[PDB]
Amino acid sequence: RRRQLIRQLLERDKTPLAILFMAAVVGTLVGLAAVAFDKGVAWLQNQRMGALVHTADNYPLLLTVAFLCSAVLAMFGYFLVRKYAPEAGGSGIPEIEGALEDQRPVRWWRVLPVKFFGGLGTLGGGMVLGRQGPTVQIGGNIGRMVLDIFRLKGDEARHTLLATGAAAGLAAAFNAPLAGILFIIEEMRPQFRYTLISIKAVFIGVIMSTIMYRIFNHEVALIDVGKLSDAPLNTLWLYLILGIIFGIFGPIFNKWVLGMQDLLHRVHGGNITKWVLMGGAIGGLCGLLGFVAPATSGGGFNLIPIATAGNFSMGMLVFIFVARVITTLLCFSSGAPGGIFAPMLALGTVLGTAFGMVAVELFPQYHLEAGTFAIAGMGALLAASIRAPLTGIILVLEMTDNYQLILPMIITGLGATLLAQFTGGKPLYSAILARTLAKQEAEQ
Amino acid sequence: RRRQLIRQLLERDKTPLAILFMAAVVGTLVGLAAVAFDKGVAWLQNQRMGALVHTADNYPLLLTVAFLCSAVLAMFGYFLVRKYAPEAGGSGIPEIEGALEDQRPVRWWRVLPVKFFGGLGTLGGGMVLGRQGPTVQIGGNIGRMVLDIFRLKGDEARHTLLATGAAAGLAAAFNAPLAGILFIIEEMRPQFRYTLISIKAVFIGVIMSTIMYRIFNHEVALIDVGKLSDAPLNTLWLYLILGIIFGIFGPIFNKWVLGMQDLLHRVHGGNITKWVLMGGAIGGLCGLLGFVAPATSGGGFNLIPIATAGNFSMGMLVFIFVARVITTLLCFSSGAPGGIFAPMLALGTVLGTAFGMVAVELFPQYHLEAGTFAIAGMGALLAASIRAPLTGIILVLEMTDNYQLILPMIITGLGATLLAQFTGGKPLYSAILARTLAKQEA
């Protein structure tokens, strides 16, 4: 096939001008959506705080309007999911992945409103889930919606505009352009065959989405962690050890979410009413903890800069980890609309910090800073559970700007994803998509 | 399909431990090889420096030993390639690219010594090329070599190990473990069909390689620009324009490299003696410039911090740019073993800084620092001419550490690779592999 290949080599990277322009508008819309979605979740969390202030005197009345305000919003978002769009529950990524394999449809007329408002419920209620799950599926569907509207044919166009929607959706959500594109290239694209996802085009999307999100969000980082210390060559072996630990806990965490998915299904059976109720119960639990033990509830992004700095006791670090493992499974395995990425960063930071703590004690000759180990571990549950190491390392890189830690960051990431493989564990998004295609056929 | 997919997902990312262990050894070797190659090159550049000391009074005698030390050294490299391994001349990336498409062979018994020692000559003599191309090909062949020795069977094994070796080679030669991984992904892998290159296995090759080279080079980095300004949003449109300039130039530079590749081939007919004698003239020209005007010769990394910090006049930059467009085509088109990345980087740093100086005067209200454009322009030629803009950006990121410039660097990159496409340029390393498959059937 030497003569075919010469022909192809000379025709490389010539994405059709129509697809390039369309990628641009998909970016621009996904950014604005992501911005709105963001401004919305904040406002509801904020109203919810102004409620506690009006009743800050009667403590049992306080604990009650904390629970109920998160209960109502939870339910309202659960309900929007089972009633108009059941594939818009959960993360949002197994589906956009499914869509790229041509095995799940992009019902953009239903998913845009459902995921957006159903999300504003669970996240704005203060449940332990992140903003990214939402924006990525939302972005994919928006990519689908401009396909249909401008009626563009091709496999390229369908896959491309789908992919640049999800990528631009991860990008705006995290202020992480590189991470978004790498998330397509390493995790989202169809994994067992060739495809025509123009990468130049996914880029144009990401650019515009990131610009838009910046127009409404300059001067404040999601995570300010400042410049930490370096890591010397004799210190690397410690990161490898931390990596191994994530590698065995990775797959173990993956099993719990999947099993808690089943176990929580037996509570409702499929019944919209039991389910919506169980939703507002969970949500109320979270909105409650959001007052009495805030580190155990919410997106997790808050306690990252703290844990890194070393302002937690080892008791707090252990407490937080256990408590947040519990509430992360509850909110995520339930089926509430919302992502698992952002709480897996928190879970990794906490665990890494606790390891930095013991690393400092045992080795004063190393001159450690527990903070360097938190940064190492932030992207490690992303490595050991969803098995997208290249994506998390660049994600963490962009959010924390600590490049001098690139070596231990990679090292911990590899060890995590090598021990996750070796102990028989599967990528979370891929092993969830699978159980979903296995039900879409079992009923036959 | 749905039956097949469900079963494939359940069996994703299970790279066989055999391939994973051998990856670890490939990177380790390529690191060392790269460390060695690098220490070699500088050593020879030092002897040429000390040799200029013993004759630092007789000026025309000085110019001669400059020319001659480099002329001889250059010829050794041209000779070692024409005699023992011809596919080891030039950058060597097209060759490894071909190899992954199973259209070129990996003759490691011939290329390791030829590229290593022949590289030592062209580079050590002080020609306008870089250590990178050499380290990538060397790395690929090392990857091929352990495959044979350990008799690993399979297509996944042949494609993966040859790939992790190529990434490890960029990683070490640039101190850029991410750029190395992104390179295989965005460019080097078979671009038009599915392959079983294990990304996790490439990663392992890059860590071990990058660690090896750290052990022999830490506390010091190739480029240190400092920490520059941020880029206001009302300032981004300038970065779109720069990319456009780089986008129309990219292809024009691409013709010339291809074109002069040809014109030099007329000079020597293909004859090992005229060819080697040409290489010594070009090589001699490069050790000569290396004394009269260093910035027009050598890798180009030295003038990078000097360009970014605005320590050059606009005239001096105009000069450096044109002089280096000449000495780059001459060294690279001629066939000399050595990469074109590094000399392109410095081209971009200089083009940017020039654009950055015109901006500071037109728009004093943007409080601009011309250094910012140098950083956005640096990997822009990489974007336009070789068309790997993701790789270009992540590399410049890993070398300059100015992450707050990510948006202008992405804007220039896309502005480059878009206008390169719209003006009918092509991926150079794919344009080269193309012409080479053409002769290989005529």
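Numbering, chain B: per Swiss-Prot, residues 17-458 in sequence.
If you're wondering, the header gives X-ray crystallography, 3.0 Å.
Every residue gets a Cβ built from N, Cα and C, even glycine.
Taking the Cβ of B:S107 (mutagenesis position) as centre and 10 Å as the limit, one finds 25 other Cβ atoms among all the protein chains shown. Mapped onto three states, the DSSP output places B:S107 (mutagenesis position) in coil. B:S107 to A appears in Swiss-Prot as a published mutagenesis result, with the remark: Uncouples chloride transport from proton transport.
The chloride binding site feature in Swiss-Prot is assigned to B:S107, B:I356, B:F357, B:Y445.
If you take the C-beta of B:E203 (mutagenesis position) and look for same-chain residues 6 or more apart in sequence within under 8 angstroms, you find B:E113, B:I402, B:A404, B:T407, B:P443, B:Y445. Under the DSSP three-state reduction, B:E203 (mutagenesis position) is assigned to helix. Among the mutagenesis entries in Swiss-Prot is B:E203 to C, I, L or V, noted as: Abolishes proton and chloride transport.
The mutagenesis experiment B:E203 to D or H is recorded by Swiss-Prot, whose note states: No effect on proton and chloride transport.
For the mutagenesis of B:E203 to K or R, Swiss-Prot gives this note: Decreased proton and chloride transport. The structure shown keeps the original residue.
One mutagenesis experiment named in Swiss-Prot is B:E203 to A, G, Q, S or T, and its note says Abolishes proton transport, and reduces chloride transport.
Look at B:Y445 (mutagenesis position): DSSP puts it in a helix. Its Cβ taken as reference, B:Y445 (mutagenesis position) is surrounded by 24 other Cβ atoms within 10 Å in the chains shown. Where Swiss-Prot documents B:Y445 to A as a mutagenesis experiment, the accompanying text is: Abolishes gating, permitting continuous rapid transit of chloride ions; when associated with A-148.
As a published mutagenesis entry, B:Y445 to L appears in Swiss-Prot alongside the note: Alters stoichiometry of proton/chloride exchange.
One mutagenesis experiment named in Swiss-Prot is B:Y445 to F or W, and its note says No effect.
Mapped onto three states, the DSSP output places B:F357 (chloride binding site) in helix. Each residue contributes its Cα atom, and for B:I356 (chloride binding site) and B:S107 (mutagenesis position) those atoms are 7 Å apart. Around B:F357 (chloride binding site), the same-chain residues at least 6 positions away in sequence with a Cβ under 8 Å from its Cβ are B:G146, B:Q148, B:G149, B:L398, B:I402. For the chloride site, the Cβ centre of B:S107, B:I356, B:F357, B:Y445 serves as reference, and the other residues of the chain with Cβ at most 8 Å from it are B:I109, B:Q148, B:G149, B:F348, B:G355, B:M360, B:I402, B:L444. Packing around B:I356 (chloride binding site) is summarised by its Cβ count: 29 other Cβ atoms lie within 10 angstroms of its Cβ, all protein chains included.
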